[PDB]
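**Q** One structure, pasted below without further comment.
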Amino acid sequence: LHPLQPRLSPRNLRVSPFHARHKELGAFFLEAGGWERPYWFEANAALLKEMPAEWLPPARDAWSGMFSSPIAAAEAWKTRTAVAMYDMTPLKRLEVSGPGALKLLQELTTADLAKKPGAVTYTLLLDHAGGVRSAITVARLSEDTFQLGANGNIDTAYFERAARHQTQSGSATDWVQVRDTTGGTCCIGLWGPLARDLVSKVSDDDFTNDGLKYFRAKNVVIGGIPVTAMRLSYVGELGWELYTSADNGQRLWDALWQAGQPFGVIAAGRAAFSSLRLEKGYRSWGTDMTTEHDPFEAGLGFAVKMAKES
Amino acid sequence: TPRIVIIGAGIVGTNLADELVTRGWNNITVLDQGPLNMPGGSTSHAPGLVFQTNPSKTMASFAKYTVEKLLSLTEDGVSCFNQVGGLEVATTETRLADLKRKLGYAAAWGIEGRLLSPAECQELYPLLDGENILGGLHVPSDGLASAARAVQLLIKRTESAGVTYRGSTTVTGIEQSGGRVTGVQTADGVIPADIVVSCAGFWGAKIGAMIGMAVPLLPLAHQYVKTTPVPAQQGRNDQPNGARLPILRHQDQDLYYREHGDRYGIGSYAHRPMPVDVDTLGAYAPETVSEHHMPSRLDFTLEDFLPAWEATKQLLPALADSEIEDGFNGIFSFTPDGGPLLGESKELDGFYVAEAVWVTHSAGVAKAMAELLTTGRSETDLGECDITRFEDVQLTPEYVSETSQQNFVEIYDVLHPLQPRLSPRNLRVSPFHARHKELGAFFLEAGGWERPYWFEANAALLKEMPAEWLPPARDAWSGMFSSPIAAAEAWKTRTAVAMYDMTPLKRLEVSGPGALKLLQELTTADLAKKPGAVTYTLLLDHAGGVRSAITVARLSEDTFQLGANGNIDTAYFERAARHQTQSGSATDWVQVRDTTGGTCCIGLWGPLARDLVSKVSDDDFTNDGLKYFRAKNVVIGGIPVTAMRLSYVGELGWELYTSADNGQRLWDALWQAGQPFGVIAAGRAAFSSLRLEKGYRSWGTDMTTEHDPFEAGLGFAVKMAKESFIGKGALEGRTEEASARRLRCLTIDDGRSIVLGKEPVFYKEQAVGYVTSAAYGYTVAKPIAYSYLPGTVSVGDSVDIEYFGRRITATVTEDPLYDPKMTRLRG
Amino acid sequence: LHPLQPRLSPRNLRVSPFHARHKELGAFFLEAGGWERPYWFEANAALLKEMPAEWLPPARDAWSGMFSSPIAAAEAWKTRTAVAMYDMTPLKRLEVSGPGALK
Ligand SMILES: Cc1cc2nc3c(=O)[nH]c(=O)nc-3n(C[C@H](O)[C@H](O)[C@H](O)COP(=O)(O)OP(=O)(O)OC[C@@H]3O[C@@H](n4cnc5c(N)ncnc54)[C@H](O)[C@@H]3O)c2cc1C
Ligand SMILES: Nc1nc2c(c(=O)[nH]1)N[C@@H](CNc1ccc(C(=O)N[C@@H](CCC(=O)O)C(=O)O)cc1)CN2
Ligand SMILES: Nc1nc2c(c(=O)[nH]1)N[C@@H](CNc1ccc(C(=O)N[C@@H](CCC(=O)O)C(=O)O)cc1)CN2
Ligand SMILES: [Mg+2]
């Protein structure tokens, strides 16, 4: 069996709010964690006739060509030179809330999270030996509410137990609740050099550098939909992760899609996504590092604030 | 009494100070950036036309009270109301029909009115060219408010009672601590306050931003023009502002009129919407404010007015011998639904709004708010006025701008109660939305959600449907936004199995060690039962009035899911949970989440519901496996689901809840299992009809805070034996049988004449009630309507319902109309 | 019955090749000769907020308003000022061929 080989059943268990639009665009779906994830979009085949030859990869052998397509090259191309919409809905999304939330995260992570709300921080979770249990993002949305981009249900269970333990043994001001909100929310990664040109057509919020700096978050309205925008890009380009409730997702998608037409916006899938993030050197927990590695071996020293008290 | 600061000395803020004073609260400071003698908000330019009749019972009562209050507000023998009566004329058949519906509202709300023939219209208002007049509606108690004079007299008498007024004082921020208001910032310092009420008119959104509150009003300009002296009017009225003819509405041309001595005042909505940026108005130095120079008056744009002037000369040819003398583009407030914005902010304890209020409703709004502040409740239902009625997508600046401008464009149009907007649409959709479009769903929206009213795919079933299920033809009005397809969907729900989309039902998760304690105090049920129980229960106010009717499902020791009625509930629970948390122990904390947008629900109902679900689940759905009004977790088509056994349509089956990401799978699994059982998707038209056949009440129409549970026939849901709950003391002694007014089920005798809501109900030729809910009952094959009626009227008695001026005979009937032994439901 | 009143069944007997695209655009279909014919497209509702007021018609009475929509005004507007695609597939189309055709 090839490492990407999907099951044929059961399928379509979990789908993002954009699923109808993705099928319209001829998404090739693979599954992970029950979620259907586009790996590329057949609609983008039409772009290969226009793509510069410098972007066209050589033939693949039969094995590396399984569950791959030249279309991924066109999607990488447009992400690097135009603007792309990636479905980040399946990214594990945890809400950690309550008066003991900051205290919990200060102890579990390698970052100083005690900053006025709006900061996004890439940070690690270690075990007592210094091995890397996880690498996550923490966005402080308000005094007592943080949204985490985690790595899966191992993280979820880790936070659940730790929050329960803190709550049980703490005061009236140490209680903290952890919710897995992934299934109730969605996210579009809107990335590429024309990302500002696009979003400014559908929002009156300020998306310039002055309005939202790198690794910051704020609430905005796009196409009429309340969104939490976070400025970062696992693909290494300008733009934002745009989060909203599942019921609003399709509208947000359609609004952006329409705004993006003059900029040549495309839907982009996981094959391009993985290639682009590797060009950026961004680590993926579970393969690039595990608890067998410390942050310095993995080249993640920068994410560890050794000056923290604890 | 608490220290109050009121922001704004318009007709709203001064009436509020007054209503508070008469209730013994006089520790009040009123602030206005303008001079006290002419503050310069919309109140300082309003022509003051007061038409009481309104489709809304609450707005109508506010208007009646304003008329009574202004008539009694007097000095040197001259009151602040000139009661010349009001006349709405019709120049199209469509409008003529609508005046008959409005005459119904008037009877329903206790306002005396008459329909006039064209000849009678000419006798009452001789300046009308009769050639295009088809009829008029005359209300003798309407008239003209002297709004700016009323402000002065109100300032005078409240000042005498100890109220402090500070004009030329600009509020620049709001001070707070611990989630509660502490004061009001001005350049010269902070004015301390325990309560702040923003009565700032079209500045309201600007005041709101000061505490991070979204106030969904849009400032819009509206043209008002005065003519030169009109020759026909020479000598008829007192100069300079006398009036003797009824105020005049010409809604077909978006115009209204009044006299100003021998001149005419012309109000036009017959121009493009004109949004105003309040930040560009400029700061007016108080000493510069005068009649033609104030912040609320923008330059007149003659070009916009020319068509209105032509139409005016057609209606009233005498004015063709006058000219336009002075015009201005006058600013005031519009909202997404035309309702005002009243009540306590979500963001800040002790901070209240009373904004976007017509002079017509001002005193009534002030009275309601003064009741709210001093007693904790308004004596009038504020369900359509509460600031918290709006969903999140409805509070964005873009939605507020777009829908308020559309409200302005449609302000005087004849509109069906179901008429949807064409934009913005598709804001919120359930996970089943693609499947619904495949099935040709006809969508209407509410709260931002797209809701199927029926499915064109089901048209194919009408050829097979027994004739007993086919309703008679509908008239054009009751047929709008209706379809015979709803009959087939009711049919299949009653005889087969249907899948309804219950996703839009407000869904609240109340969790934490103090959750049970919170709900025990707020609701009328004993919720302390092992998890798995579902309970239908009420939320009362301290007077025993019904704030809401909800379901509470106890999912675990510290987690409850509530099926609530909208965002008024959400904000009510949010504040109550916060208050309990702040003042309680480590074991009293409780969190409230609105999870509606992250979850979905299918109502799987009908006699074949078990046959269907048992094909896609190994869980036990027999009576032994899940009893009526119980919940448990199951797996269906591979999806984890919370199943609750109950049915607002009165049939066997369950509400099936799951996370949004799983919804489409659950739907498809059920859809496929249901094929041999003839499963259909069923929409809201069938849903509403079926639930009325069951006698189930709908909060907001069938009962509001104006009713107690016994009047509404909801006594069964109140556990009077509870040790404690909000409203309990007020209900002591009350029973359904002794209630002076009781909610009754009517069926329409002719089997055919459908009514829609708000129609007056008559007993022995007296108006004694009005239609709350109504639908055609497909199972009983006749129209149904509910109305409060004097306790004196009994089952079997006859009543008349007036519909477009025609009396329709109906009979008071025992409910439920369908399956009163509940044999379809229980066991 | 209104002169435009359609049957609810049988329907969808004859459809043009554009039918899927028309449903995507929220076509309101009426039938004639067995063909499903869009009378207007709900997708075009979005254009009314942008349309000049000069193009907006007055309210219709209930009868003339049946099987009509303000959306038709926006579609007329765009046809007169931009570019529109109408489905003329149902127009009866006859091929007359052979050496005696001209005769
Ligand atoms: C052209 C026109 C015609 C109209 N015709 C009618 C009609 O015929 N019938 C009818 O019922 N209604 C009519 N209206 C509507 C009407 O006038 C308003 O609905 C009403 O006057 C609102 O009263 P208010 O007390 O809420 O607001 P306002 O009268 O606007 O007073 C509120 C204010 O608060 C003050 N304020 C605002 N911000 C601050 C601050 N930061 N610090 C201190 N003070 C502040 C302002 O200076 C002002 O006095 C008309 C309005 C216009 C523009
Ligand atoms: N919400 C969000 N959370 C997440 C991911 C995501 O895709 N988006 N993906 C996973 C973790 N990964 C990364 C790895 C690198 C970066 C990144 O952006 N690194 C920049 C900036 C780092 C910073 O200065 O600390 C640097 O050049 O390495 C962001 C998420 C899971 N958590
Ligand atoms: N989840 C759920 N919650 C809800 C509604 C719903 O549709 N489902 N709809 C709203 C409230 N309404 C009702 C009204 C009646 C019933 C009902 O079922 N009444 C039966 C049983 C009552 C019981 O014995 O107390 C009786 O015959 O009156 C259920 C919800 C909002 N809350
Ligand atoms: Mg209008």
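Using the numbering of Swiss-Prot, the residues shown for chain B are 4-830, in order.
Structure determined by X-ray crystallography, 2.0 Å.
Note that Cβ sites are derived from N, Cα and C of the backbone, with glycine treated the same way.
What Swiss-Prot lists as active site is B:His225, B:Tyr259, and the listing cites sequence analysis. Taken from Swiss-Prot, the feature FAD binding site applies to B:14-15, B:35-36, B:45-48, B:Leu52, B:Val174, B:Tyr259, B:360-363. Annotation source Swiss-Prot lists (6S)-5,6,7,8-tetrahydrofolate binding site at B:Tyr539, B:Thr554, B:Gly566, B:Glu658, B:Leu659, B:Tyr660. Listed in Swiss-Prot as a mutagenesis experiment, B:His225 to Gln is described as follows: Reduces catalytic efficiency 3-fold and substrate affinity 30-fold. One mutagenesis experiment named in Swiss-Prot is B:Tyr259 to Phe, and its note says Reduces catalytic efficiency 225-fold and substrate affinity 25-fold.
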**Q** Can you list which of these recorded positions (B:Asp35, B:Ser47, B:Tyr259, B:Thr363, B:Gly566) have a Cβ closer than 6 Å to ligand 3?
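**A** Cβ under 6 Å from ligand 3: B:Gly566.
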**Q** When the Cα of B:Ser45 (FAD binding site) is compared with the Cα of each of the recorded positions B:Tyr259, B:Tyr539, B:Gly566, which one is closest?
**A** B:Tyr259
**Q** Reported as an integer number of Å, what is the Cα distance between B:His225 (mutagenesis position) and B:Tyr539 ((6S)-5,6,7,8-tetrahydrofolate binding site)?
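**A** About 47 Å separates the two Cα atoms.
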**Q** For ligand 1, pick out the recorded positions B:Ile14, B:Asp35, B:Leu52, B:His225, B:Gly566 that have a CB under 6 angstroms away from one of its atoms.
**A** B:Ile14, B:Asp35, B:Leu52, B:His225
**Q** So how many other Cβ atoms are close to B:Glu658 ((6S)-5,6,7,8-tetrahydrofolate binding site), meaning within 10 Å of its Cβ?
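**A** Its Cβ has 25 other Cβ atoms within 10 Å.
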**Q** Let me make sure I understand the structure: which of the recorded positions listed (B:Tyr259, B:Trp361, B:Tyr539) has the fewest other Cβ atoms within 10 A of its Cβ?
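**A** Counting other Cβ atoms within 10 Å of each of the recorded positions B:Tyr259, B:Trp361, B:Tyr539 gives the minimum at B:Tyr539.
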**Q** Work through the binding-site residues one by one (B:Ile14, B:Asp35, B:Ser47, B:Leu52) and name whichever has its CA nearest to the CA of B:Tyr660 ((6S)-5,6,7,8-tetrahydrofolate binding site).
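**A** Considering only the listed binding-site residues, the nearest one is B:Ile14.
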**Q** Need the DSSP three-state call for B:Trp361 (FAD binding site) to compare against my parser.
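**A** Note: B:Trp361 (FAD binding site) is coil by DSSP, not helix or strand.
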**Q** On the three-state reduction of DSSP, what should I expect for B:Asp35 (FAD binding site)?
**A** coil
**Q** Quick check: in three-state DSSP terms, what is B:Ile14 (FAD binding site)?
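**A** It is helical.
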**Q** What whole-number Å value do you get for the CA-CA distance of B:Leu52 (FAD binding site) and B:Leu659 ((6S)-5,6,7,8-tetrahydrofolate binding site)?
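**A** Approximately 52 Å lies between the Cα of B:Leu52 (FAD binding site) and that of B:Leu659 ((6S)-5,6,7,8-tetrahydrofolate binding site).
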**Q** Compute all pairwise C-alpha distances among B:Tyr539, B:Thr554, B:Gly566, B:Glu658, B:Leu659, B:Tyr660, the residues listed as binding (6S)-5,6,7,8-tetrahydrofolate, and give the largest one in whole angstrom.
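**A** Between the most distant Cα atoms of the (6S)-5,6,7,8-tetrahydrofolate site, 17 Å.
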**Q** Fewest neighbouring Cβ atoms within 10 Å: which of the binding-site residues B:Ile14, B:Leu52, B:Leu659?
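**A** Least crowded of the binding-site residues B:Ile14, B:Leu52, B:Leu659, by Cβ count within 10 Å, is B:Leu52.
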